[PDB]
Amino acid sequence: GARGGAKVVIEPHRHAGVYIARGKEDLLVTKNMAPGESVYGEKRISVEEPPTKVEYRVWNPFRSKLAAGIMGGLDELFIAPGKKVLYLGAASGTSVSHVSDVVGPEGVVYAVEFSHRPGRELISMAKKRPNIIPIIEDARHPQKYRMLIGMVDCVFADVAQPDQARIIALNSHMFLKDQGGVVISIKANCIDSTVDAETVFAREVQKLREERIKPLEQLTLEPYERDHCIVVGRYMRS
Amino acid sequence: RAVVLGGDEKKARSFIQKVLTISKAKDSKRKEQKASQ
Amino acid sequence: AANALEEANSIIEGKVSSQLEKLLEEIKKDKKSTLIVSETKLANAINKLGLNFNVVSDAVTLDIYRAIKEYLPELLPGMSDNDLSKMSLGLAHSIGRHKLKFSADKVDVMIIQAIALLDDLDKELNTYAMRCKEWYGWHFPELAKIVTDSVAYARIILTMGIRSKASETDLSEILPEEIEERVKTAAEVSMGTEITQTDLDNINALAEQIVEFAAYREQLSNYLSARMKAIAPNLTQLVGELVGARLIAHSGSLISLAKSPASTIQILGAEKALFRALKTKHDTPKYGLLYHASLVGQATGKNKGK
Amino acid sequence: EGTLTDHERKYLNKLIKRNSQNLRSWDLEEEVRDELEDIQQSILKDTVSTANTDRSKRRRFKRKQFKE
Amino acid sequence: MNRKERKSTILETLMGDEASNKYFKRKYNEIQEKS
Amino acid sequence: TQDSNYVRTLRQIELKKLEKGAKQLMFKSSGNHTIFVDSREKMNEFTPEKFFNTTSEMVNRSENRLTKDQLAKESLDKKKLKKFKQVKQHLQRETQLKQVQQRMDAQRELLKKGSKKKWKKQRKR
Amino acid sequence: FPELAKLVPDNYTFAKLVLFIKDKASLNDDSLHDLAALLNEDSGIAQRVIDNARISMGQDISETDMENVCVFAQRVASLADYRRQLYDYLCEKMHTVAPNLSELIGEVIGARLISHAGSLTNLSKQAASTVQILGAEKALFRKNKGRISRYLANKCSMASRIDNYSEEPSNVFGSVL
Amino acid sequence: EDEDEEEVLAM
RNA sequence: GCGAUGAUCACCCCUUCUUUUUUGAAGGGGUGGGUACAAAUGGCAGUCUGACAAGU
């Protein structure tokens, strides 16, 4: 599309830490924490600023579900500059790197992964990004990595497991702050492929309510993904 | 034979064909004049 | 950090460490004191120690730990929040390496850098050799035709600096008999001009760099062989160390090469001929980079392709 | 501090019009979106596929049901 | 020659010359109407 | 006029060419958005302008519905349309090259040594 | 030890410090003084390297890997010393061969001009206009600015002539020139 | 050889 | 207190009032280009075929 030599105009998105690169096509864009390299081969948009050369990375909605959420028009994203984020289901740096960009140097990202082979790739990316703290551990037992994680403002869970609601609750109960953020990526097929996706999504919302998470908005990820939705809720301890 | 060419390849092939037609016309014109003389 | 990793590993397993055991013993004087522990597993382990403590681990204590972790930097004077983040970051990488079974002897990225570095050393050593031949060739231009090896050429300069010395200096350890006498005859009948000690000193300094770089090049070659026999021992037994290392570097990683079909491994280093042949309806290559394997050399005729 | 006067509330409202008016240029014309949207659907449908996914849901639903 | 002007093929440099292309375009046309 | 190897190489070029173009294109979202409201009286009084804190124009733009507080070319857009067609053009060539390759494979398969009664069930030794 | 690469950007300093701190685990107050002696503590790197070495994400490399880093770092150190030795040799040689040209512009600049011409005899044979464009690709001699460049090129041409066509050139004329 | 070859599938 | 040992010689950022009145008053930066070096998991750019072969 916007070929290597194309020129674009970069303007801010409504969410802090997210940008739009105007031109022949808009593009969802984030500032590069580690300039001069791409973590999964995404195109990078680079701009002179007084002259220091600041770089930007393209965020592909089809590869990142959080990016697909921004495209769908999520009202509120708790992920913002200068906030601690707990990222569950961090298979690699495809989406964690962009989340690391949004939080910026001041913020930190706690990336949790279980499988060893994706984990080694996550470690390799983390060295470039000082703010990313990789945790190669099972999210079903948060007590194992309780030391490495302090209190976090927001929790993002991309884990594709049938019992993800339990995993979300346990991690939130320990680390998530009161009135904190919760952003959940739900795949209908993994939980229950037999029934329609709408039934599954309603079912998950109930489980979150039982665990003292107040849902705020829900959003389907079409055309980027089929039978996916992102549920945004606030952790109401009281 | 049927082939598939990119933009740059097409420009080079078109440029050559233009040159040969100009050369063919110029060569014939010189031939006809000297033939007339 | 080594202590921190061991201490962290014990906590994950729920085992009481010596420092924790020593730490708890210091408070043993207080009779009948209740111990609040985040994990039930750790609570049970502390109970088995026979210490005079009622160990309690319930859901209500979770609210307590939440407040402490929220305000831990202020609770611990002398340590800032940023320093806690850095210590957590460094510890996390150490734990992740331990969990991922990382070993310093099984990292391929050294192989890709070593083979790239080995080629760089060959180029640079070649250029310095050419400079020495031209610079010293002013003094004695006939040496280059006689001795072609760069390392042997440089050694002759070190043993004898001036053509005058050729009469008494012995080149037996550097050159064979017939070659060493040829340089002696050339020395007296040479067309070159004399050079000063100041000129000689810097040419000797350049020559000393040639032998040192050649020495280290052998070291890097051996080092790569040791790396290849630990990171891909089975491959080295079949194709060898040099060709095996080149195969890994071309793909960029051992896993990337592993996911390639055997057909691609056959013609891995002949993409220029491969794609030229495919697009022009012509026969394709059949050896690629594996042509330099020992077994392919042993074959002859069409058997090389097989 | 919510001390916005009637005149102050008019200047800001003008800025909303000014900024929103400018962003309309980047928004592009509605007519091109008509053709662009149709092209987008054609590209998406072939790339995403999911026709088999729609069929699979129907097959799984039909299989579980009791037949009499 | 400037580095940008240099090309791997003699043909590619010739296309770059703006005066040459103008003459070829004009001369190519006249042969076509005559044909 | 061409062989199977040539057609296969061209199709692979388009497939990788298509991915880079499709990745770099931008497609507007079409998913459904739902909001959870505490009370019915809150539901009845709800309007998109208040919830998103945006003007009516920004409400339609799901991608970049900027907050109102934050608010406080025919050639250009044609190049966009050419560009979306250009990805379509790669999509059309890829399927066309696929069809040619499929026919070539079938002809070679028929030429293959077999019982070919449709192939008779015979284990190949 | 990725952090240390940032703490000492100077290439030559970094190599020498790597020779001392082969393993970041080894951290002693006496070692801190030793590395503090290396360069100066004004930059504060001496305390940083101790603190960062204690808390860093660098993965330990094998002894053979470490043996290559120090040995390779030794090779870099030798070249830097030899380069300084050769540079002095060039300066001394230029004064002996071309005292007038070296004095007029400098030993290194004069040596570059000689190489561009191909030889000192070639440089003397050229006209002043050709000499000026000879060093116009590296800006050796560099509207009023251009006049000085042209003026210096003419004087450089004469200085080369005195050096080339003199058996034992002196610096007397280069000084007044 | 350009005369021998013919171009197809053009955009 | 000169000179043949050499003078000279790319782009952009009339109106109002008034008059003893023909009189008085007011309204350095960014683009572009050239040279050398360094980096890119940036582009060209797409990783050959697939069951027979060999002996009596």
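Here chain A follows Swiss-Prot for its numbers: 79-128, 136-323, in order, are the residues you see.
From the backbone N, Cα and C atoms, a Cβ is placed for every residue, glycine too.
Here Swiss-Prot describes A:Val87 to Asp as a published mutagenesis experiment; the accompanying note says: In nop1.3; thermosensitive allele showing a decrease in histone-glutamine N-methyltransferase activity upon shift to restrictive temperature; when associated with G-103; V-175 and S-219. A:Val87 (mutagenesis position) falls within a strand when secondary structure is assigned with DSSP.
The 10 Å shell around the Cβ of A:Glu103 (mutagenesis position) contains 18 further Cβ atoms across the protein chains shown. According to Swiss-Prot, the mutagenesis experiment A:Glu103 to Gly carries the following note: In nop1.3; thermosensitive allele showing a decrease in histone-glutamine N-methyltransferase activity upon shift to restrictive temperature; when associated with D-87; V-175 and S-219.
Cβ neighbour count for A:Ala175 (mutagenesis position): 31 (other Cβ atoms within 10 Å of its Cβ, all protein chains included). In Swiss-Prot, the entry for mutagenesis A:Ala175 to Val states: In nop1.3; thermosensitive allele showing a decrease in histone-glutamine N-methyltransferase activity upon shift to restrictive temperature; when associated with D-87; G-103 and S-219. The structure shown retains the original residue.
According to Swiss-Prot, the mutagenesis experiment A:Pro219 to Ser carries the annotation: In nop1.3; thermosensitive allele showing a decrease in histone-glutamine N-methyltransferase activity upon shift to restrictive temperature; when associated with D-87; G-103 and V-175. Annotation for A:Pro219 (mutagenesis position): same-chain Cβ neighbours under 8 Å, separated by at least 6 residues, are A:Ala175, A:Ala196, A:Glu198, A:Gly204, A:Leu207, A:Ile208, A:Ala211.
Spacing of A:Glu103 (mutagenesis position) relative to A:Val87 (mutagenesis position) is 10 Å (Cα to Cα, whole number).
DSSP assigns A:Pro219 (mutagenesis position) to a strand segment in the three-state reduction. Contact annotation for chain F: of the listed mutagenesis positions (A:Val87, A:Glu103, A:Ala175, A:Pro219), A:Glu103 place their CB atoms under 8 A from a CB atom of that chain.
Around the Cβ of A:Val87 (mutagenesis position), the number of neighbouring Cβ atoms within 10 Å comes to 10.
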